[PDB]
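This report refers to the structure that appears directly beneath it.
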Amino acid sequence: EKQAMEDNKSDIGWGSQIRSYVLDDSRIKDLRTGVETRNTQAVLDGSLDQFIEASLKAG
Amino acid sequence: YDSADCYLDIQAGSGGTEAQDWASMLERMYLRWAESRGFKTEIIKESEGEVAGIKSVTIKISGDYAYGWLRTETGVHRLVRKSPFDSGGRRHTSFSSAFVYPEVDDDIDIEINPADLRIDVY
RNA sequence: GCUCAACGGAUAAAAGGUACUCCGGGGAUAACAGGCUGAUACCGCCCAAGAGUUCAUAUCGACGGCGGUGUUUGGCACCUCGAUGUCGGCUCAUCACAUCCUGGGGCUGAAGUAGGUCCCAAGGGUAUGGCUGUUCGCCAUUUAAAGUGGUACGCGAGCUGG
RNA sequence: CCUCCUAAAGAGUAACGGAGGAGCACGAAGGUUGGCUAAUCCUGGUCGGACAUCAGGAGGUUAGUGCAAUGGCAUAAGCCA
RNA sequence: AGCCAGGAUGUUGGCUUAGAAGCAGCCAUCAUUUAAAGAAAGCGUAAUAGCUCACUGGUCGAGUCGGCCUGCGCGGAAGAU
RNA sequence: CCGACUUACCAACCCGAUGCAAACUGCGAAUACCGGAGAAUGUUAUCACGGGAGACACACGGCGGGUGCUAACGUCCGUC
RNA sequence: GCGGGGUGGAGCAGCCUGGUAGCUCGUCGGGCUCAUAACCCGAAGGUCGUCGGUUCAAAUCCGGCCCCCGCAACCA
RNA sequence: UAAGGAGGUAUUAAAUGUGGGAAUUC
RNA sequence: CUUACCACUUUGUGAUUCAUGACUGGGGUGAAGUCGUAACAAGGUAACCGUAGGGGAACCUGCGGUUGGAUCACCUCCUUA
RNA sequence: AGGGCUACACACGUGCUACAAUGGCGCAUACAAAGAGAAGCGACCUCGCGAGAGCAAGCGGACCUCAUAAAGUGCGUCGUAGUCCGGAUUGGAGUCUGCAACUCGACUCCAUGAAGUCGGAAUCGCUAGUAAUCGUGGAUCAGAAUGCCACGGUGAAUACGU
RNA sequence: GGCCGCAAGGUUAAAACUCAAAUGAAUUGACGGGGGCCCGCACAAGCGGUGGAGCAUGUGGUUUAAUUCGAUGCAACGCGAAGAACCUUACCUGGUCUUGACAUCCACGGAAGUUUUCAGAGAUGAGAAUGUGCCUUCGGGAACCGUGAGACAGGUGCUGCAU
RNA sequence: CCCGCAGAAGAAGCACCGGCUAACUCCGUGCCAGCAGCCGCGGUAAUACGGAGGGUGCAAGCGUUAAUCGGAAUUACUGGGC
Ligand SMILES: [K+]
Ligand SMILES: [K+]
Ligand SMILES: [K+]
Ligand SMILES: [K+]
Ligand SMILES: [K+]
Ligand SMILES: [K+]
Ligand SMILES: [K+]
Ligand SMILES: [K+]
Ligand SMILES: [K+]
Ligand SMILES: [K+]
Ligand SMILES: [K+]
Ligand SMILES: [K+]
Ligand SMILES: [K+]
Ligand SMILES: [K+]
Ligand SMILES: [K+]
Ligand SMILES: [K+]
Ligand SMILES: [K+]
Ligand SMILES: [K+]
Ligand SMILES: [K+]
Ligand SMILES: [K+]
Ligand SMILES: [K+]
Ligand SMILES: [K+]
Ligand SMILES: [K+]
Ligand SMILES: [K+]
Ligand SMILES: [K+]
Ligand SMILES: [K+]
Ligand SMILES: [K+]
Ligand SMILES: [K+]
Ligand SMILES: [K+]
Ligand SMILES: [K+]
Ligand SMILES: [Mg+2]
Ligand SMILES: [Mg+2]
Ligand SMILES: [Mg+2]
Ligand SMILES: [Mg+2]
Ligand SMILES: [Mg+2]
Ligand SMILES: [Mg+2]
Ligand SMILES: [Mg+2]
Ligand SMILES: [Mg+2]
Ligand SMILES: [Mg+2]
Ligand SMILES: [Mg+2]
Ligand SMILES: [Mg+2]
Ligand SMILES: [Mg+2]
Ligand SMILES: [Mg+2]
Ligand SMILES: [Mg+2]
Ligand SMILES: [Mg+2]
Ligand SMILES: [Mg+2]
Ligand SMILES: [Mg+2]
Ligand SMILES: [Mg+2]
Ligand SMILES: [Mg+2]
Ligand SMILES: [Mg+2]
Ligand SMILES: [Mg+2]
Ligand SMILES: [Mg+2]
Ligand SMILES: [Mg+2]
Ligand SMILES: [Mg+2]
Ligand SMILES: [Mg+2]
Ligand SMILES: [Mg+2]
Ligand SMILES: [Mg+2]
Ligand SMILES: [Mg+2]
Ligand SMILES: [Mg+2]
Ligand SMILES: [Mg+2]
Ligand SMILES: [Mg+2]
Ligand SMILES: [Mg+2]
Ligand SMILES: [Mg+2]
Ligand SMILES: [Mg+2]
Ligand SMILES: [Mg+2]
Ligand SMILES: [Mg+2]
Ligand SMILES: [Mg+2]
Ligand SMILES: [Mg+2]
Ligand SMILES: [Mg+2]
Ligand SMILES: [Mg+2]
Ligand SMILES: [Mg+2]
Ligand SMILES: [Mg+2]
Ligand SMILES: [Mg+2]
Ligand SMILES: [Mg+2]
Ligand SMILES: [Mg+2]
Ligand SMILES: [Mg+2]
Ligand SMILES: [Mg+2]
Ligand SMILES: [Mg+2]
Ligand SMILES: [Mg+2]
Ligand SMILES: [Mg+2]
Ligand SMILES: [Mg+2]
Ligand SMILES: [Mg+2]
Ligand SMILES: [Mg+2]
Ligand SMILES: [Mg+2]
Ligand SMILES: [Mg+2]
Ligand SMILES: [Mg+2]
Ligand SMILES: [Mg+2]
Ligand SMILES: [Mg+2]
Ligand SMILES: [Mg+2]
Ligand SMILES: [Mg+2]
Ligand SMILES: [Mg+2]
Ligand SMILES: [Mg+2]
Ligand SMILES: [Mg+2]
């Protein structure tokens, strides 16, 4: 079971992103839900509730 | 298993040293979010990058529906910023992976039912 | 003046091998088989928490309890050490029933087919091969079925000798 | 070698039975005379506290015996001179 | 004992449940109609239903009930010439 | 610094009630053992000294026990 | 059956002979460096497997229990 | 001043640096 | 009818080629990993070539060879013109 | 409007003040430069231990005010101690500005009296009126400098050499 | 694979796959634990410090409702700030407004004002007195207050890697 | 093959536009989606992706793929080098 999960885990590299934190453009965007924010500092400080609630509501 | 406690594993990826620094940033972010939610966190294991950041970290999160709240963060997080580890200050892209899995209950040991065994002596 | 402590102290002074072996003895004493026993082993039964959608008892049955057999591994050391040859195979068997098939029945969570489980029943029947010295076992392919046992774990003054 | 049980109210009594110790110590830890009495707890009290020393109370040998256990020990066998 | 009647009401007591009506439970478990009729003892229904039954009346007309002590028996109880 | 409440709860000493013990005893027999006296009975049955031994593998049964499985025609004691 | 062990995060001492925990790495803080390592200067961290006993006092002595090691396990 | 010969000089230490860089050009 | 030749067909033993095979050798590749730092400067022991030995690895060492290696300043003393 | 920007296990940079006797304290007494001033500088005098208060000159200033420079010098004391060194912290009582000093102002008085006895590895500035040390003024500014900018006093050591 | 060798190996000699380069000489720089010559508180020669203490101040980190935002090798860290109790302030909590705190335009009213009252923490809302002027073809108009629209205002919001 | 009839009536698409290579802008997009013969393009101001407008080249065809030669003097006999 664990090995199947390890093979299921996408590699940590280009094209496997589900959340993009671009600090130059000052934009953070979740690829799955489309939720986008400009307060990168707050998100890095822990304001993940927007993304998490969006993902849960999407289900 | 949404109600159960969870484990969060953060691993650096393609960025290298920048990826490890980004992994440390993600660790700080998730710890702060857990504090905000009131969950309790502990560091089971950690491997720090030699130059900076962390190569990997395993954190235990305990709370009400902790796995339910954290399970959607599993995946790879892409970071784009002028790498502080590039002499030219170029805009590089680094990747870090967060994986969340529930805390499995310990299995009850089951004694072998003797009616399930055949014994031969010879 | 002795840890002569193996402490009524063999000598001041001493370890091993023998499957190359040998003698005198012992069934006073072990290995096989018999005997006593039955912890263990195998087979039953008692109570009934529970499993079984409901429902303890169709089928199972926890926590505990009571027996039977001799039937494994044992315990003992009664017989045999002026000798009771031993694993498996082969040939030939004979008995028990705790019945594998065929026969008869009860209940079924038995529509039929096909089963499950218990009771009665021992007349007859109850594989050939691959591997291994094998017993056992696994495997291949059959069969109505490929029973479980006792018989010095039947049988070397019948054979074999891996 | 010593102590207890097994050992069946005299002695003794076995097992590869159940439990422990000894192979010393002391010129005082011996003799005698005189004297004295414990553990433990409670209350109060500088440092001082769970536990030092001091005072009182309760208690009555539950202490102690140079070292195991048993039997003894207040007339003390215990403690001091 | 049989045997004949009966064997009601609020009310399916509510909840939790998928449904729960006496009869999965949880959970209260009362009063009313009275001769008596359980918020049910069992069977039974997916649930009801249904079948009983406890209770009680009426005909028949002498025993009937189930514990205690005790004697003797029965099952449990299968082996190899 | 004080401290306040409450308890899924757990509880020393003490008090009341109930058991247990080879290595527990504020109790305690029957027997057995030692000693004294007396009768009857017994071929002195008693003791001492000397001559000659044998035997020191026991078995089962009863009772009291250790061990074992409150197994063994088991094993080890005591006694007949 | 007979021997050993179990101590900062790791590997080893300290036990014997009771009074006291050490070494090396590792960790943490400050330096050096553009930065990391190396290097330098400082710190911290084990109530000693687990219970029990013995002792005025136990890492130490004794006894269980747990884990780990060795050996032995024969004639048969 | 030029040429030739000889002798002395001297650092022990110093590993590493991921992955997104040309408008200035008729 | 018979003999000769001979097609199909049969047997044995080789060759070659294709596919396949537990396992195994190296090769190439990679927007990050781990161990070093071998070369490029005299790359911090010049490098490289043939050969041999050794070593986690780049490599090291010996023997011979090549230049497709950097530097060659400065002080003192002596002699001659 | 109220709160935060002032938080506080901790790490670093830059500063001030010290650890004393080449000094602390008390008394007395010399020598500057530069600058600010009208919702300003504010004399004097009086009151207050003091910060300050009341009254009130002068000055848009080489005129008046801020505004005695301090180190120094003379005398006395302290006599080497955590001190008559240090002045953190804290308690009480006040002043001023300002609507308003709780969070969170400065200053004064009385009490208090911490660390600190010259600082590891390491590291900084300076070549002459410089370093070191001693005072003074300014902007910002209602109030709020150890910071900044500027001004004077005293006033060194050393540079062989690459 | 062949041939040669005792071996080490020699010799002969491919392919698949992969890349868009690999390479030679020279040029300008940059670099060297290459050379030479100079210089600088770079050493050397000194003097006084910092790192230890207390306090001040900035930072980081942490904390917080917020601890506003920036600077962050030398060349950030008593830096923007030549001076945060309120204001500042850009932050937070709460209370409030929506052509609007700050402008222009249009329409419509009202001199400007001044004084009050009440309620509210204040913003503000409601009310009451008091002036009603100045240019002025009694057309007025506009210094100034409101009200109603909508073009607009407004942002110390992001990008110093567009300037 | 010729004559007559009717009405513009029945008849235009494909590729491409960064350079090579004729033809450029807006919007969407944001190292994604995608493009790509080579060089390359896309990571939030794309003449290179996709749509649109405009344009260029061909045309009842236009592109892509496959194949040969050419360019390739890149096997050089013509006609190369060490
Ligand atoms: K002996
Ligand atoms: K021997
Ligand atoms: K032999
Ligand atoms: K039995
Ligand atoms: K038997
Ligand atoms: K024999
Ligand atoms: K049958
Ligand atoms: K049947
Ligand atoms: K039969
Ligand atoms: K076998
Ligand atoms: K048989
Ligand atoms: K036999
Ligand atoms: K025979
Ligand atoms: K006894
Ligand atoms: K005495
Ligand atoms: K005699
Ligand atoms: K006996
Ligand atoms: K080399
Ligand atoms: K070289
Ligand atoms: K190795
Ligand atoms: K300062
Ligand atoms: K204040
Ligand atoms: K003092
Ligand atoms: K210092
Ligand atoms: K001021
Ligand atoms: K050779
Ligand atoms: K400092
Ligand atoms: K600029
Ligand atoms: K866009
Ligand atoms: K030619
Ligand atoms: Mg003896
Ligand atoms: Mg013999
Ligand atoms: Mg015998
Ligand atoms: Mg036997
Ligand atoms: Mg037997
Ligand atoms: Mg015997
Ligand atoms: Mg016999
Ligand atoms: Mg004979
Ligand atoms: Mg039968
Ligand atoms: Mg028969
Ligand atoms: Mg017949
Ligand atoms: Mg077989
Ligand atoms: Mg065979
Ligand atoms: Mg048998
Ligand atoms: Mg047999
Ligand atoms: Mg046999
Ligand atoms: Mg025979
Ligand atoms: Mg043989
Ligand atoms: Mg006795
Ligand atoms: Mg007796
Ligand atoms: Mg005897
Ligand atoms: Mg005896
Ligand atoms: Mg005495
Ligand atoms: Mg006396
Ligand atoms: Mg019977
Ligand atoms: Mg004897
Ligand atoms: Mg004997
Ligand atoms: Mg005997
Ligand atoms: Mg017996
Ligand atoms: Mg016997
Ligand atoms: Mg100790
Ligand atoms: Mg490395
Ligand atoms: Mg690089
Ligand atoms: Mg190198
Ligand atoms: Mg080299
Ligand atoms: Mg070597
Ligand atoms: Mg040559
Ligand atoms: Mg070459
Ligand atoms: Mg405000
Ligand atoms: Mg601040
Ligand atoms: Mg001023
Ligand atoms: Mg001193
Ligand atoms: Mg003082
Ligand atoms: Mg001190
Ligand atoms: Mg100079
Ligand atoms: Mg000064
Ligand atoms: Mg070859
Ligand atoms: Mg110097
Ligand atoms: Mg300091
Ligand atoms: Mg800040
Ligand atoms: Mg900004
Ligand atoms: Mg400064
Ligand atoms: Mg404020
Ligand atoms: Mg608000
Ligand atoms: Mg810039
Ligand atoms: Mg063109
Ligand atoms: Mg295209
Ligand atoms: Mg762009
Ligand atoms: Mg665009
Ligand atoms: Mg396009
Ligand atoms: Mg083609
Ligand atoms: Mg050609
Ligand atoms: Mg050529």
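Following Swiss-Prot, chain B shows residues 123-244, kept in their order.
In case you wondered, yes, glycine gets a Cβ from its N, Cα and C as well.
Looking at Swiss-Prot, you'll find the mutagenesis B:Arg200 to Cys noted as follows: About 50% ribosome rescue activity with ArfA, initial rate. For the mutagenesis experiment B:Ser205 to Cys, the note given by Swiss-Prot reads: About 50% ribosome rescue activity with ArfA, initial rate. Here the residue is the original one, while Swiss-Prot reports the published mutagenesis B:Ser205 to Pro with the comment No longer forms a detectable complex with TnaC-stalled 70S ribosomes. Swiss-Prot lists B:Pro206 to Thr among its mutagenesis entries, and the accompanying note reads: No effect on ArfA rescue of stalled ribosomes.
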Lowest local Cβ density among B:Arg200, B:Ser205, B:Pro206, which the record lists as mutagenesis positions, within 10 Å: B:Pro206
Contacting mutagenesis positions for ligand 26, chosen from B:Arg200, B:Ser205, B:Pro206 when the Cβ sits under 6 angstroms of any of its atoms: none
For B:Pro206 (mutagenesis position), the three-state class that DSSP assigns: coil
Listed mutagenesis positions (B:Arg200, B:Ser205, B:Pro206) that sit near chain A [CB under 8 A]: B:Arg200
